[PDB]
Amino acid sequence: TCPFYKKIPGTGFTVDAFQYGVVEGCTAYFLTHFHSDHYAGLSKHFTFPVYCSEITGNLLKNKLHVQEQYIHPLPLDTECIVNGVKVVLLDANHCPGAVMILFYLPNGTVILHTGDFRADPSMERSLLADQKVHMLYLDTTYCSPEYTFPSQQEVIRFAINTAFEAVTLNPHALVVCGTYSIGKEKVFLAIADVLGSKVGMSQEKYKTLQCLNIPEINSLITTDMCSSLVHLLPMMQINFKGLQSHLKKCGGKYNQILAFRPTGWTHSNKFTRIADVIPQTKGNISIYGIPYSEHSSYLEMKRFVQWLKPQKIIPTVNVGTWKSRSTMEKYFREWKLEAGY
Ligand code: NI
């Protein structure tokens, strides 16, 4: 059954709750972003109102074939009325089209649901600065102090320098980037840009990118693999077997592959810096795991929450075990006692 952490009290609303069939009493289903664990269950046969960003709406239409009449896109940073309740969508700094949702309850309670987010100090100057938030439904993916990672900017700088050096030393080297969802487009676009290439990909993935309102996107991507020296492949194919295989397919246009696997966290984050990363190498093939995160580090999360000073926190990630639940509740209490709310 639909868990309580997916229901907004005092409304008929649910958030990211598309795989339970009809939810008794739901008059509007919100979708924070187009990632499969969140949209799971949506299809062309859905006949309830879906409220979401413009970009998420383009993906629902073109990739899922949900019918236009059930898609209600809203602009960001704008007070909107939905079934008699004032809401605002904010940028979540996750993947394209990902939002946080502010609900203003008839009784005066204000609720923020983060969806998936990477907290950033820039959020402290959005519409959230303007009033008190009583309840926070929080993306707790990396709610533990071992989770440190570098900035996105540092990680992209590393990837750009690595690629540029490799290809300048060997003009017959191929760069490959893995993907399995939207998100992390900066990795492959930043590399393609320093190499004066467009990025080449399958027709399904090109279609997905054409939904995302990226400016000048026609200048940056293509379905013609052979004209491009940055290829995207399914993340499953980023290993020696899948890469050697792939290399054959270019017909000896290339003699070397340099591949990036943008992971979330991996335990080498607890010992090594970005400047000190190394690849796995078998032959003319090298694979870099780079820690490009679209979720809050523990410190970014803690800062956000200590700024917001909510009355109650409802975790939406890692809620399945008593040990995780208990650990998270300890961190929330530390934060509250340190900051004095
Ligand atoms: Ni996500």
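In order, the residues displayed for chain A correspond to 700-1040 in Swiss-Prot numbering, which applies throughout.
If you're wondering, the header gives X-ray crystallography, 1.8 Å.
From the backbone N, Cα and C atoms, a Cβ is placed for every residue, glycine too.
In the three-state DSSP assignment, the secondary structure recorded for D838 (mutagenesis position) is coil. Around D838 (mutagenesis position), the same-chain residues at least 6 positions away in sequence with a Cβ under 8 Å from its Cβ are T813, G814, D815, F816, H994, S995, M1000, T1015, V1016. Record note (Swiss-Prot) on the mutagenesis of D838 to N: Impaired nuclear focus formation, reduced interaction with PIAS and increased sensitivity to cisplatin.
According to Swiss-Prot, the experimentally introduced change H994 to A is described as follows: Impaired nuclear focus formation, reduced interaction with PIAS and increased sensitivity to cisplatin.
In this view, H994 (mutagenesis position) is surrounded by 22 other Cβ atoms within 10 Å of its Cβ, with every protein chain counted.
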